[PDB]
Amino acid sequence: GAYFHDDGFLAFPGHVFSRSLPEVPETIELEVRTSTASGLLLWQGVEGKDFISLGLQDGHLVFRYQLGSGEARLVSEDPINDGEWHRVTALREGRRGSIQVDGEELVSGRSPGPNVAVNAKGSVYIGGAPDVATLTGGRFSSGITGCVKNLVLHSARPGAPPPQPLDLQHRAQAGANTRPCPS
Ligand SMILES: [Ca+2]
């Protein structure tokens, strides 16, 4: 697992999320541990307004993304801010998205309007970011403090490639204020 602090992060290549057209089922899965009430868990924006992000808001997990005609917001029922490990599964196909925490009833919804694709080829940020306020366009002012493990970034296009937890140490790209995290 990977530990983060003071906006620490780990960056991965935007091809982990190899998107298509028609839109194809998108899977994000991870295990988090943190005492953070507000902060950035994941962000991929275009490097143009399209993005995808997972964050902490009032302890609550939030799934947000923009496809061109308005954001989707999906917030978990309770905070997962308790420093105990929590499984978060965020899924999206086109504008339809959902989140599930552990075994809690899944929250579902969509983005409004006709846009249906995330045109974002930027790096995928986890944990934090070099400068969060700029990257997130004002939506987050910090990363989280804690762990992430069994990160799964899957795009499910007809051939390529099977959905399994990414190796955080060698399968990364950028990185700051981060160290291996035990469990
Ligand atoms: Ca778009």
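We number chain A the same way Swiss-Prot does; the residues here are 4203-4249, 4256-4391, in that order.
According to its header, the structure was obtained by X-ray crystallography, 2.8 Å.
Using the three backbone atoms N, Cα and C, a Cβ is placed for every residue, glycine included.
Here's what Swiss-Prot has on this protein:
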type    : residues                   : note
MUTAGEN : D4258 to A                 : Retains proper folding. Reduced calcium ion binding
BINDING : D4258, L4275, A4325, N4327 : Ca(2+) binding site
MUTAGEN : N4327 to A                 : Retains proper folding. Reduced calcium ion binding
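Sorting the binding-site residues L4275, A4325 by the number of other Cβ atoms within 10 Å puts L4275 first. Other residues of the chain with a Cβ within 8 Å of the Cβ centroid of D4258, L4275, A4325, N4327, the Ca(2+) site, are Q4274, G4276, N4323, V4324, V4326, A4328. 6 residues between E4249 and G4256 have no modelled coordinates; the flanking Cα atoms are 9 Å apart. Taking only the Cα positions, the spacing between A4325 (Ca(2+) binding site) and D4258 (mutagenesis position) is 9 angstrom. Secondary structure from DSSP puts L4275 (Ca(2+) binding site) in coil. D4258 (mutagenesis position) sits 5 Å from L4275 (Ca(2+) binding site), taking the Cα positions as reference.
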